[PDB]
Amino acid sequence: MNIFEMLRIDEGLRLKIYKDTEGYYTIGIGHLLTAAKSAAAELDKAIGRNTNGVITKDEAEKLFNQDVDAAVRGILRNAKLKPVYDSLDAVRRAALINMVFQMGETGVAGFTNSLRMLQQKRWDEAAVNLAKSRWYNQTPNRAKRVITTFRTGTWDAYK
Ligand SMILES: [Cl-]
Ligand SMILES: [Cl-]
């Protein structure tokens, strides 16, 4: 169990543009593209080819790699995130990276209270706090797996 496998599970794999739980055009392994033609356009530019709304597994895997790298890099460059990340064990690092991949750096950075509790190693409590969020109510099952990972420090939720 690693971040890649962890996210592959949470995001799935879809080779044709599609909308995500939020209405946004997305593709591959949770690769957020955006409206429609505009998204087919975003997609062709991202792949550098005329896609016709569809890509290979290999290209979806390329996006994925780019995406995970971008997230870790974004955490590390972020003032409020970095310190949290550094303070965590390797499993929980995975958990933060998941959230960032999903919701953007910016969005994670607003989980101010949870971020501080994670820092203080207040597990039970951060879990409770993370749950009061729109995030959890919109995608409760994913959210619970990620929250379990932060609570336990194990990969039990993904097995
Ligand atoms: Cl891209
Ligand atoms: Cl879900």
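Along the chain as shown, the residues are counted starting at 1.
The deposited model was determined using X-ray crystallography, 2.1 Å.
Note: Cβ is positioned from N, Cα and C throughout, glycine not excepted.
For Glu11 (active site, proton donor/acceptor), applying a Cβ distance below 8 Å and a minimum sequence separation of six or more within one chain yields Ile29, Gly30. Feature annotation from Swiss-Prot assigns active site, proton donor/acceptor to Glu11 (among others).
According to DSSP, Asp20 (active site, proton donor/acceptor) is assigned to coil rather than to any helix or strand. According to Swiss-Prot, the feature active site, proton donor/acceptor maps to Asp20 (among others), an assignment based on experimental evidence.
Annotation source Swiss-Prot lists substrate binding site at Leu32, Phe101, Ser114, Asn129. Using a 10 Å Cβ-Cβ cutoff, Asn129 (mutagenesis position) registers 19 neighbours.
All chains included, 21 other C-beta atoms sit within 10 angstroms of the C-beta of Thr26 (mutagenesis position). Swiss-Prot documents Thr26 to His as a published mutagenesis change and attaches the note Facilitates transglycosylation more effectively than hydrolysis; covalently bound substrate.
Quoted from Swiss-Prot, the note on mutagenesis experiment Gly30 to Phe is: Almost complete loss of enzymatic activity. The enzyme is destabilized by 1.5 kcal/mol. Its Cβ taken as reference, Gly30 (mutagenesis position) is surrounded by 20 other Cβ atoms within 10 Å in the chains shown.
Classification of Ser114 (mutagenesis position) by DSSP places it within a helix. Shown in sequence order, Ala126, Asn129, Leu130 are the residues of the chain, 6+ apart in sequence, with a C-beta less than 8 angstroms from the C-beta of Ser114 (mutagenesis position). Swiss-Prot documents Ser114 to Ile (Swiss-Prot position 117) as a published mutagenesis change and attaches the note 500-fold decrease in enzymatic activity.
Swiss-Prot lists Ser114 to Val (Swiss-Prot position 117) among its mutagenesis entries, and the accompanying note reads: 50-fold decrease in enzymatic activity.
Under its mutagenesis entries, Swiss-Prot includes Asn129 to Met or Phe (Swiss-Prot position 132) with the note: 2-fold decrease in enzymatic activity. According to its DSSP assignment, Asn129 (mutagenesis position) is helical.
Unbuilt region (6 residues) between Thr34 and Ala35. Cα separation across the gap: 7 Å. According to DSSP, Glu11 (active site, proton donor/acceptor) sits within a helical segment.
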